[PDB]
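Enquirer: One structure coming up, written as structure tokens, with questions to follow.
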Amino acid sequence: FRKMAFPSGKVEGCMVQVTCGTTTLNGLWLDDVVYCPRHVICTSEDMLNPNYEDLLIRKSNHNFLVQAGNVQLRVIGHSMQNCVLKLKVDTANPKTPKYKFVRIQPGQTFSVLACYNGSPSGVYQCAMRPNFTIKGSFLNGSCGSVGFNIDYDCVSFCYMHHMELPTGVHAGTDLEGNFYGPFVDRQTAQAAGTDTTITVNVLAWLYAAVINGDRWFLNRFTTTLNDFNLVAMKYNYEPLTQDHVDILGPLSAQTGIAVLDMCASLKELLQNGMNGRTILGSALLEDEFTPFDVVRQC
Amino acid sequence: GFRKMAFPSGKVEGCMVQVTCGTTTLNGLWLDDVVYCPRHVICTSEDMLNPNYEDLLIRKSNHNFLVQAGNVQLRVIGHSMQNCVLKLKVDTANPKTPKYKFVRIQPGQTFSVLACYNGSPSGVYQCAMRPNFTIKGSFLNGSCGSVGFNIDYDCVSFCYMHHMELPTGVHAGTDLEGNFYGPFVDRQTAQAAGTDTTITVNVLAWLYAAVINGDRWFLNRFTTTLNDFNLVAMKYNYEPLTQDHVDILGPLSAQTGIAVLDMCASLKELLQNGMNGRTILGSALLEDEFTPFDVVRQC
Ligand SMILES: *[C@@H](O)[C@H](C[C@@H]1C=CNC1=O)NC(=O)[C@H](CC(C)C)NC(=O)OCc1c(F)c(F)c(F)c(F)c1F
Ligand SMILES: *[C@@H](O)[C@H](C[C@@H]1C=CNC1=O)NC(=O)[C@H](CC(C)C)NC(=O)OCc1c(F)c(F)c(F)c(F)c1F
């Protein structure tokens, strides 16, 4: 198994750059709207604690430079929705895919198209951590880069990049401008909660091992969801939700191993360790492959 | 931060088509008015074991080839074979053809793979050409004709087209002239590769990356000569480090202030003692599919 991203072409056709003064970041051009982080309107000095409502009242459409490549797109309206700026432009993007805006849950994965000056540089797979940070690869000028999933014809945009935390992890918003986690778009020292292991993905990984014939860790017992959750928390594993149990359904069906039986096997691994054994050629349990990701590669 | 990063695949997605002959369907690459695909599309079950490709191809007509770009069928007006690649001339030019070239990459170099099925892009990931000329990919039935590539400025350099899986689960294919990487053959037989080695210049680049991201537990105040490092490397089936490799690592040496041969001394200690439970950049194993260029660009 490797981290595999979605093909990025449909998102590449939507990337633009947005400039205020000398501050340039990336924006997302869908139909006749460009979406970008609101701190494009901040002077580097006013990022310490911005008054965004006041900064925006001083702004007019003609203060925003939006370019697709070197081609200017005229702005004909502007508004702020939470931490994102919406710029109405006079041209509908002819490359607009079928799309939706979704708010993902911790543990879910997505592809990130890292962009600079509206030009894509690379694509990679990310997982949203339980503490609502992602372990991205972002440099200055990357803000406005987006995270997405593709289902059939349709791009689901789930993430827009806004900042780096002191520990080197990244934080941002959905495409409605609502931050993931307790973060704010201010150049102030902020800390994420202690991270935990994404239990539902570890289970998916154990199912994947079974599908490939590596099944030494299966035991003869089961557990309740509540007993498993209380034990899991003592090992800094995320508790399982009902949605987690449901998304493991297809893999449970494929293998014939009930979700709660796999939980009992995982509890034994937590309590007894690997005792020098490997699973899928690894002594470490992987937690950034979702049940969908496993199916995508099996 | 530091992730395995692939090139944006849009320019390549615009070239992928579906190619069918008989009950065999795989992917093709449509550049200008030519479609490139693996020649084994013309085989049947009984052909696969020892296909006489020149014989099988002379028995085919242009109309035995069904090329589909989305909902549109492209008319094949010509066909020829170049080594293990079939070239189908079509009556329409692909307007989405990027600026491109065909290159043959060296072992140790990396490239992005756009995995496709029935002509439709499925996923994108970064691979390295292994020293034994395999690649560790994620390829299923129907993935043949998927390509590997690098992008420089606006130019797509195609370096790989996918043809087969080996019993060990690694993969083999050709350049776009149809010549295999490695000693493999496009016939339905179980083939083993030569002994693989670890790409040492890449492991060093990845150790520099871990330092750039604040992770330095594995460093030491020992040093080594290049030849004495290479003796130990070869003992552990690591590729020897050349002076060109040392030079390529300069920028990373500069950025971190850590002499290349000091990083070689750190790697030597890791080879001899192991990680003792520790991890580097999250990994329990030393990673060798990031080049110095890959590390620098991403930092
Ligand atoms: C995009 O504009 C940019 C991307 C950022 C910079 C390099 N890697 C990244 O992820 N985002 C910012 O510069 C952002 C703008 C704010 C939200 C208005 N600020 C930021 O990321 O700085 C983080 C930060 C900080 F604010 C500190 F005070 C600090 F001490 C830090 F160490 C730190 F990382
Ligand atoms: C594309 O047509 C396909 C891709 C392949 C299939 C599953 N994963 C992949 O990468 N290529 C083939 O199936 C290829 C066709 C040949 C070149 C005519 N054959 C192949 O990959 O199987 C190899 C193989 C084999 F031929 C054996 F006999 C065997 F015992 C194997 F274990 C084995 F892997």
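Shown for chain A, in order and in Swiss-Prot numbering: 3266-3563.
According to its header, this structure was worked out by X-ray crystallography, 1.8 Å.
The backbone N, Cα and C atoms fix where each Cβ goes, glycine too.
Look at Swiss-Prot and you will find A:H3304 tagged as active site, for 3CL-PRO activity. Annotation comment: Swiss-Prot describes A:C3408 as active site, nucleophile, evidence class experimental evidence. One natural variant catalogued in Swiss-Prot, A:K3353 to R, is accompanied by this note: In strain: Beta/B.1.351. As a natural variant entry, A:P3395 to H appears in Swiss-Prot alongside the note: In strain: Omicron/BA.1, Omicron/BA.2, Omicron/BA.2.12.1, Omicron/BA.2.75, Omicron/BA.4, Omicron/BA.5, Omicron/BQ.1.1, Omicron/XBB.1.5, Omicron/EG.5.1. Where Swiss-Prot documents A:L3468 to V as a natural variant, the accompanying text is: In strain: Zeta/P.2.
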Enquirer: Just to confirm: which same-chain residues, 6+ apart in sequence, have a Cβ under 8 Å from the Cβ of A:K3353 (variant position)?
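Expert: Expected: A:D3297, A:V3298, A:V3340, A:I3341, A:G3342, A:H3343.
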Enquirer: Taking the recorded positions A:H3304, A:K3353, A:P3395, A:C3408, A:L3468, which residues show a Cβ-atom distance to ligand 2 below 6 Å?
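Expert: Close enough to ligand 2 is none of the recorded positions.
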Enquirer: Non-local Cβ contacts of A:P3395 (variant position) (under 8 Å, 6 or more apart, same chain)?
Expert: A:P3371, A:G3372, A:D3460, A:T3461, A:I3463, A:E3503
Enquirer: Which residues does the residue listed as 'active site, nucleophile' neighbour through Cβ under 8 Å, counting only same-chain ones at least six apart?
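Expert: Those within reach of the residue listed as 'active site, nucleophile', by Cβ under 8 Å and sequence separation of 6 or more, are A:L3290, A:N3291, A:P3302, A:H3304, A:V3305, A:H3426, A:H3427, A:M3428.
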Enquirer: Which of the three DSSP-derived classes (helix, strand, coil) applies to A:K3353 (variant position)?
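Expert: Reduced to three states, the DSSP call for A:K3353 (variant position) is strand.
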Enquirer: With every protein chain in view, how many other Cβ atoms are within 10 Å of the Cβ of A:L3468 (variant position)?
Expert: 26
Enquirer: Please list the recorded positions from A:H3304, A:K3353, A:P3395, A:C3408, A:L3468 whose Cβ falls under 6 Å of any atom in ligand 1.
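Expert: Near the molecule: A:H3304, A:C3408.
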Enquirer: Let's check the environment of the residue listed as 'active site, for 3CL-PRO activity': how many other CB atoms sit within 10 Å of its CB?
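Expert: If we count other Cβ atoms within 10 Å of the residue listed as 'active site, for 3CL-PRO activity', we arrive at 23.
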